[PDB]
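Worksheet: the structure to be examined is printed underneath.
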Amino acid sequence: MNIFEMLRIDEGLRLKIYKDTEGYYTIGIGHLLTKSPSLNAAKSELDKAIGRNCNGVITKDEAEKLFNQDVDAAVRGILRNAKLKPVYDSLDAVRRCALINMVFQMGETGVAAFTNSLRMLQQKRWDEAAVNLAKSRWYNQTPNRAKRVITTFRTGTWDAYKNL
């Protein structure tokens, strides 16, 4: 298991514009297009992203390309962030994947509100951090996904995904 297969499990793959759990226009493997209500605004963002007239539809290859870009941008974002970088540097390789997963779903900014949990992860207080992470909107809104990620930070193994 690696970051790509993990995210592919959590996000799925859709080749036509769809609405995410928050109701935002998305495409591919969790690629947010716009937070705007206009499907037209979304179609336009899509075409800008791909470089062709897509008419709300892309190919597998195009979805995978967007995905490579997003994972890369997620990592690069963590490395540039003063709050995130030190946590990331402190973690083992499996746990790093859990942090990248959160960033990909909620952005650098959203992850940064998890101040208290970030501190516990840094300190390697696994059980404590798992309990703190669960006290969030994130967990109440997407509990199955939150559980998989939390289990990953708790144990440092891929158990929560070997099921899947």
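Including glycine, each Cβ sits where the backbone N, Cα and C put it.
What Swiss-Prot says about this protein:
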{"type": "MUTAGEN", "residues": "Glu11 to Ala, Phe, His, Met or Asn", "note": "Complete loss of enzymatic activity"}
{"type": "MUTAGEN", "residues": "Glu11 to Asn", "note": "Loss of 84% of enzymatic activity"}
{"type": "ACT_SITE", "residues": "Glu11", "note": "active site, proton donor/acceptor"}
{"type": "MUTAGEN", "residues": "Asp20 to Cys", "note": "Nearly no effet on specific enzymatic activity"}
{"type": "MUTAGEN", "residues": "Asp20 to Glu or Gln", "note": "Loss of 99% of enzymatic activity"}
{"type": "MUTAGEN", "residues": "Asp20 to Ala, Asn, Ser or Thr", "note": "Complete loss of enzymatic activity"}
{"type": "ACT_SITE", "residues": "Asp20", "note": "active site, proton donor/acceptor"}
{"type": "MUTAGEN", "residues": "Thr26 to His", "note": "Facilitates transglycosylation more effectively than hydrolysis; covalently bound substrate"}
{"type": "MUTAGEN", "residues": "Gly30 to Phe", "note": "Almost complete loss of enzymatic activity. The enzyme is destabilized by 1.5 kcal/mol"}
{"type": "MUTAGEN", "residues": "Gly30 to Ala", "note": "Almost complete loss of enzymatic activity"}
{"type": "BINDING", "residues": "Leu32, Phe104, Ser117, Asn132", "note": "substrate binding site"}
{"type": "MUTAGEN", "residues": "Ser117 to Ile", "note": "500-fold decrease in enzymatic activity"}
{"type": "MUTAGEN", "residues": "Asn132 to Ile", "note": "5-fold decrease in enzymatic activity"}
{"type": "MUTAGEN", "residues": "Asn132 to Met or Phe", "note": "2-fold decrease in enzymatic activity"}
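All protein chains shown were included, and the count of other CB atoms within 10 Å of the CB of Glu11 (mutagenesis position) stands at 20. Considering only the mutagenesis positions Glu11, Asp20, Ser117, the residue whose Cα is spatially closest to the Cα of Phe104 (substrate binding site) is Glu11.
Taking Cβ-Cβ distances under 8 Å and a sequence gap of 6 or more within the same chain, the neighbours of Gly30 (mutagenesis position) are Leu7, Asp10, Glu11, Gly12, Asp20, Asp70, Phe104, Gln105. Across the fold, the C-alpha of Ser117 (mutagenesis position) and the C-alpha of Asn132 (mutagenesis position) stand 6 Å from each other.
Non-local neighbourhood of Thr26 (mutagenesis position): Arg14, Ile17, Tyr18, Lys19, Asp20, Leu32, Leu33, each in the same chain, at least six residues away, with C-beta under 8 Å from its C-beta. Look at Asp20 (mutagenesis position): DSSP puts it in coil. A simple way to gauge crowding: the CB of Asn132 (mutagenesis position) has 19 other CB atoms within 10 angstroms, across all the protein chains here. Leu32 (substrate binding site) carries a strand DSSP state (E or B). Looking at the residues that bind substrate per the record, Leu32, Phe104, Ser117, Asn132, the two CA atoms farthest apart are separated by 27 Å. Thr26 (mutagenesis position) falls within a strand segment according to DSSP. There are 23 other CB atoms within 10 A of the CB of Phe104 (substrate binding site), with all protein chains counted.
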